[PDB]
Amino acid sequence: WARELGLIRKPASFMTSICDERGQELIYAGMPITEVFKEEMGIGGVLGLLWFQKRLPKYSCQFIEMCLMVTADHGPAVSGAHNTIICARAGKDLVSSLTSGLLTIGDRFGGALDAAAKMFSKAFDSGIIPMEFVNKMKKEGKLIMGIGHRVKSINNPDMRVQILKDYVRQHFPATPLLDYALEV
Amino acid sequence: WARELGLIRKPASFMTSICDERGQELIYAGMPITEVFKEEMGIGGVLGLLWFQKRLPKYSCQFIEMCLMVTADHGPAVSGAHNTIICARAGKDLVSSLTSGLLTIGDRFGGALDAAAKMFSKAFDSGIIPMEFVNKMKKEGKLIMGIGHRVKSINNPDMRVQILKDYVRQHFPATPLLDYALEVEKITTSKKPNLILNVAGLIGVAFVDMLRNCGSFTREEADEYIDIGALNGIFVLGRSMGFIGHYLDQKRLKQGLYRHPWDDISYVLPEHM
Amino acid sequence: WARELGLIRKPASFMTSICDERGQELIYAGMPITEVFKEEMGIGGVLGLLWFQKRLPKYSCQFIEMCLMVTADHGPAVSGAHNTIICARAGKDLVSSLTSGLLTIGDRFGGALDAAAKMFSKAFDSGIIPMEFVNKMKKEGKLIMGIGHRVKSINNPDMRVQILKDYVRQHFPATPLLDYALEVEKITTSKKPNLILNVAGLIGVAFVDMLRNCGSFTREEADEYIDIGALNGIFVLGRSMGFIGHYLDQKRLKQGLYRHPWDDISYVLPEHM
Amino acid sequence: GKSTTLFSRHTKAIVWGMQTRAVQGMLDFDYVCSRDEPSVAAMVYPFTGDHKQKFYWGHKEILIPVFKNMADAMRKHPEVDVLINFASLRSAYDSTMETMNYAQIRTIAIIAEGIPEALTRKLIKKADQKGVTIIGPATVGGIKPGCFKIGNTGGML
Ligand SMILES: CC(=O)SCCNC(=O)CCNC(=O)[C@H](O)C(C)(C)COP(=O)(O)OP(=O)(O)OC[C@H]1O[C@@H](n2cnc3c(N)ncnc32)[C@H](O)[C@@H]1OP(=O)(O)O
Ligand SMILES: CC(=O)SCCNC(=O)CCNC(=O)[C@H](O)C(C)(C)COP(=O)(O)OP(=O)(O)OC[C@H]1O[C@@H](n2cnc3c(N)ncnc32)[C@H](O)[C@@H]1OP(=O)(O)O
Ligand SMILES: CC(=O)SCCNC(=O)CCNC(=O)[C@H](O)C(C)(C)COP(=O)(O)OP(=O)(O)OC[C@H]1O[C@@H](n2cnc3c(N)ncnc32)[C@H](O)[C@@H]1OP(=O)(O)O
Ligand SMILES: O=C([O-])CC(=O)C(=O)O
Ligand SMILES: O=C([O-])CC(=O)C(=O)O
Ligand SMILES: O=C([O-])CC(=O)C(=O)O
């Protein structure tokens, strides 16, 4: 009652800018949910709104959807799937099993995305040519993140790299870092 | 400033009764920390204060310490230690690895404590004799929780059940549920030797006996603490030591990322979906 | 059958050196459990065996027990206890609530132990005097980890730092890093009174002193154990008791689902994205 | 000066590169030769931290140290007298030149093919100056039945 009258001052302890639960309509980063569904975005558009507070173009949202599709699963032999299966065979819970599997996501498992992105971004921004980047990585005792496969090398590529690369080539306006990575 | 003057009313959204962080001295359930250390209790006394808000007798706190000691670790082959080792070999974190290992604590793994305690408490309160309890468990298609071992049956007992049982016999005033469980154990060992009181079952029955046989708790309080999962917390706190030890062992050995061999996985995927 | 005959070769995918579950008796890092209980160690001795594979002296194990006692809980206002209470009031689980609370243990919360230990160890090994260490920390825009309190400064100390410091002074053979930290504390208290050695900083320096001052460890072993996060495990194991106590308190009080008031949240969403 | 007996039953070698199959074949050869100790004392791999790799001594399980740097490997293993180099044509020269800075190494085996002839001549000149016997590049190595085996020579067991 005192706050309604504007008689007292209490600072808010939390900040948020991705979702507005209060009000007549649910809002995703300034966009109503009905307008979200009328604009015909999917998981990619909602992900962009919730994570970046941006109205991404259709190709960006579709590419985000493809990235989620290709990273969906890679068999049960990985550490995270193994832990999820171990927790599930103990009859614990869906949430507990998924959580135990996700807790292995880090540097050695599931971190090649961010590590490769950071390494290639640093190399591209430093202005060094791809050969200089390769030599610098070699002389520092570091392996280039995101480079190297187990069986598929050439004339038999990943079949997951190819689809995403084709989509990016056809739809992305400019891909400087992708070209740098392809030279590497 | 308005609250200091007592001009406005704002209900508190949270309740707590186990620890008082504010003030000149830290307080554990009404007891100052300096008085906690002067009374010479250890992990057991602090555990009793924080979990039950009771000043437990010395033997109760010591027995809690023994229960934590015997449940510290049981090798790396269990699900929780396996998960902790998997997360540690991924180089994630101490907290993340211990958490991943602890998330397997539940019905099939690490829940035999609470399950055995509840089953034996229900049997004892129902007034049925141990033979009637065994027959009722048999005809219901249920195996008695806390009964049965893998190698150690008789003339070669657990060596963890024996120490706790001796301590309880020497120090506990009255052990009705423990005697009921021992009669059940006699009946089950009359069937096949390895049907002995497990460490989980023994700890459960002795914890119930400690709760409802010491003057600290009434029967309702002990029943509520058993219902809400005090023995689950006992097992989790005990096994956290072993999980952290496993994480430290894996980080000391500098083990690389683990990947399960494909020959150990059976692929039964459909023809085409 | 082929392995029993020694006909085939399959390398073991896992290594362990802290617990031997197989065999007639459970073994904690080469020590039988019956011998563990006969030697009359408690939580500290089992913790030392499982984490360091060492037979620690009695004072070291007792000091580990005191460290677990003083880090048991610090009220419900901390991030970890808050998260544990939030998960408990959702009626989820003991394991889930404790896990959610423990997942906040990291750099900003619960990491002052390891951070203070590492900072003081680096300063002591670098050979710089405490005044030089203070000046170097000041000119680098870094606050000394484990230094500074909220209310208790002097003539009214922590009452948790005092007990541990007295125990270490009476029982530890040599405390070089503790003396270095106390000189740093004198220098910081010469600036403003509340810049005293925290419980986190005191425990860190005393744990390093125990590791590298008892005959169980070489300098390399102590350094490796500090690097891999032994004090993080110490804090997590200590605070797990308080987290489980908070879960039990919330389940005993029968608190409903919590929802944060909207007046405490500032909404800064963009105009239209 | 270059010695006459390059390998014996007590010869200890350091392997440059992560070649687990070749080292395991070497260990199997040593075991079937009734050798007291494995012929591989340590491994050198610059793209990882120092650790221990698990190998087989007959049916027993043993650990072989893996070092990031040559200097640590030669410090902790002064009994090593042979280097078996599994570096590529783009790294064999620098690794061999670094190896010939340690006098304990008397024999170096180079497996890489495609090394430029000028770099190979420089290696030969430095080896002749240091009196180090080099098994020429683009080779499988060599075998001394009962004493020592280089790399993948002689096939599997
Ligand atoms: C998320 C990703 O896309 S991968 C990102 C990884 N990060 C990086 O890219 C960093 C740089 N890259 C590298 O680290 C390396 O170049 C690698 C790991 C990608 C290349 O892999 P390799 O070093 O050859 O090891 P690899 O994973 O292939 O394992 C070796 C073999 O074991 C086999 N194998 C893989 N998983 C299993 C399993 N669970 N069980 C049994 N065998 C397996 C593979 O078929 C492979 O076959 P091969 O014998 O023909 O090589
Ligand atoms: C926490 C505790 O103290 S136990 C939990 C309490 N649970 C209960 O008591 C519920 C009721 N009891 C029961 O379910 C059963 O009576 C049990 C499981 C306790 C008895 O165990 P069993 O049914 O014999 O199965 P067990 O676990 O012994 O496994 C069988 C064998 O595999 C062996 N084995 C156990 N773990 C492993 C492993 N990781 N790798 C290889 N072998 C193993 C055992 O040595 C055992 O030996 P055996 O061949 O001589 O029997
Ligand atoms: C684990 C430990 O022992 S602490 C380890 C922390 N790490 C370090 O030591 C790093 C170096 N030290 C520091 O960062 C600083 O010197 C500190 C944080 C330790 C000193 O604390 P301060 O900067 O004074 O902040 P502090 O935590 O006291 O909070 C300020 C006030 O809020 C009050 N307060 C604390 N918690 C709450 C709460 N939940 N609700 C309401 N008020 C609170 C305190 O009483 C304090 O009183 P004051 O107004 O008299 O200062
Ligand atoms: O996808 C890959 O090739 C690497 C892998 O196993 C994973 O992290 O999923
Ligand atoms: O302790 C036992 O005998 C069963 C077990 O493996 C565990 O849950 O720790
Ligand atoms: O103990 C303290 O003074 C700091 C604190 O709140 C905690 O992390 O427990």
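Numbering of chain D is taken from Swiss-Prot, so the residues present carry the numbers 487-643, in order.
Going by what the header records, the deposited coordinates were determined by electron microscopy, 2.4 Å.
Just so you know, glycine gets a Cβ as well, placed from its N, Cα and C.
Swiss-Prot gives this note for the published mutagenesis D:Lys540 to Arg or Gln: Decreased acetylation and increased de novo lipid synthesis; when associated with R,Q-546 and R,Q-554. Abolished ubiquitination by the BCR(KLHL25)complex; when associated with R-546 and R-554. According to Swiss-Prot, the experimentally introduced change D:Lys546 to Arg or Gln is described as follows: Decreased acetylation and increased de novo lipid synthesis; when associated with R,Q-540 and R,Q-554. Abolished ubiquitination by the BCR(KLHL25) complex; when associated with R-540 and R-554. Record note (Swiss-Prot) on the mutagenesis of D:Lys554 to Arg or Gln: Decreased acetylation and increased de novo lipid synthesis; when associated with R,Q-540 and R,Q-546. Abolished ubiquitination by the BCR(KLHL25) complex; when associated with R-540 and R-546.
Shown here: features listed in Swiss-Prot, placed on the structure.
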residue  : record               : contacts (Cβ under 8 Å, 6+ apart)
D:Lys540 : mutagenesis position : D:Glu547, D:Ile548, D:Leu549
D:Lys546 : mutagenesis position : none
D:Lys554 : mutagenesis position : D:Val530, D:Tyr531, D:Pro532, D:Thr534, D:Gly535, D:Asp536
Of D:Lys540, D:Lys546, D:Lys554, chain C-adjacent mutagenesis positions (C-beta under 8 angstroms): D:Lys540
